[PDB]
Amino acid sequence: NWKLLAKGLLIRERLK
Amino acid sequence: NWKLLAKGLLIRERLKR
Amino acid sequence: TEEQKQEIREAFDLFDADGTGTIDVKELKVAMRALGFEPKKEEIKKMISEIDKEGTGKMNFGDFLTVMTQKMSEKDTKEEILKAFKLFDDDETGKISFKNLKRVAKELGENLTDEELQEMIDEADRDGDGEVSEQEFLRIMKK
Amino acid sequence: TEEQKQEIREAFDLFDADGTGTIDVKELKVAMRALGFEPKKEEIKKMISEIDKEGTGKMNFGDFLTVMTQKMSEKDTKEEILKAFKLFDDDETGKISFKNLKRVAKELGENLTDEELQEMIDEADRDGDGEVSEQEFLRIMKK
Ligand SMILES: [Ca+2]
Ligand SMILES: [Ca+2]
Ligand SMILES: [Ca+2]
Ligand SMILES: [Ca+2]
């Protein structure tokens, strides 16, 4: 779950 | 491993508007 | 949710016109249908056995609400898993191939060798046809 | 890229003014510094052992280039991992707390129970202080 969330955060940041 | 990838796909899709 | 709980009460009450507080367990299939499920034969067999462990032939509303809550949760989980399957199966071949899996892993910045990707296919590939069906994916997503 | 491959070449040649094609392995720290790395004592010890497994005391360009490409890629991912750390640690306390994790899971639409979130803290919290440091996060990410 740490990898999942970390990558979610980085995906979101990029899309913004 | 299947789970991470599956959830990763769902997370990416959610984040797209 | 209160609106969903109300809908479940209304479906139960269809089969309790006499207001006994119970319905015949044999009405389960039609009650479930009213609520938008289409349970398979094996699913009905298993549920009836689970609902009526004392063998009375009858179920009360609390029993019915518990099972319908479970089934709704299970349906939501299934639909989500199937949404993920489609995200793997981007070529719409109805199966997750080694190609789809490699593409996903790469896209998600996950570094896996072909041997490691083949190992995932083999793990999921219960029927031995070399790719991953919806049923196989469902199975492996709930473990 | 070729641009950075040239910076690496220029840094190497600083320590080979006699044009032998080798430099003393003892110059590794200063050469890495030239390239903008500040390796710790333990890292230097490890690299020198790794680079000079035959014990000659010298290194050639191909070997320098190999190690520097690896350190560059390691650096890029560390920086990206710490970008994610800062995205968890939005209160800038320097640790990822249970609160930070819960917030992230909610914002990203992952339904984790408090028990599952606590499990994640415990998994990462190697030093036992109840929160997750950059070192712990780096560890749990690079595995
Ligand atoms: Ca496919
Ligand atoms: Ca199969
Ligand atoms: Ca914090
Ligand atoms: Ca800690």
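In order, the residues displayed for chain A correspond to 847-862 in Swiss-Prot numbering, which applies throughout.
According to its header, the structure was obtained by X-ray crystallography, 1.8 Å.
Every residue, even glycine, has its Cβ placed from backbone N, Cα and C.
Noted in Swiss-Prot for the protein shown:
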MUTAGEN   A:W848 to A  Reduces NER activity and abolishes interaction with CETN2; when associated with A-851 and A-855
MUTAGEN   A:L851 to A  Reduces NER activity and abolishes interaction with CETN2; when associated with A-848 and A-855
MUTAGEN   A:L855 to A  Reduces NER activity and abolishes interaction with CETN2; when associated with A-848 and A-851
A:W848 (mutagenesis position): tally of other CB atoms within 10 A of its CB: 20
Rounded to the nearest Å - Cα separation of A:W848 (mutagenesis position) and A:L855 (mutagenesis position): 11
Cβ-Cβ neighbours of A:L855 (mutagenesis position) (radius 10 Å): 22
